[PDB]
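**Q** Shown below is the structure under consideration.
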Amino acid sequence: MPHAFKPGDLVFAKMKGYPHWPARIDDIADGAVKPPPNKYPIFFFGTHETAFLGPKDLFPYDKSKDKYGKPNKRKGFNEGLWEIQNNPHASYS
Ligand SMILES: CCC(=O)NCc1nnc2n1CCCC2
């Protein structure tokens, strides 16, 4: 059965106006800004941006990749597909 989300989990993450996007749950570094309650820090592959999202917008990657993991015209998306498949746990700073 499923656990709660934890840092390192791979997802497609949904935000208003964008396609379901390759992303990971991030850790919060010591001394860095924490997310609001009930929100997770989501690192978006390709764009390398971070937003705070709750589980309603987080789709586990294994289950969802058949539907959401196809090339898209949006800036950063196809780079993001490469990252989530080939080196999802790397430093992208
Ligand atoms: C998250 C930061 C933001 O609002 N910038 C717009 C934006 N541009 N590409 C993306 N995003 C959002 C999430 C999918 C990747």
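Start at 1 and count along the chain as shown; that gives each residue its number.
Heads up, the Cβ atoms here are built off N, Cα and C, so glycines get one too.
For the published mutagenesis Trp21 to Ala, Swiss-Prot gives the following note: Loss of interaction with histone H3K36me2.
Give me the lay of the land around each of these features.
**A** Following the DSSP three-state reduction, the secondary structure of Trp21 (mutagenesis position) is strand. A sphere of 10 angstroms centred on the C-beta of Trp21 (mutagenesis position) encloses 27 other C-beta atoms.
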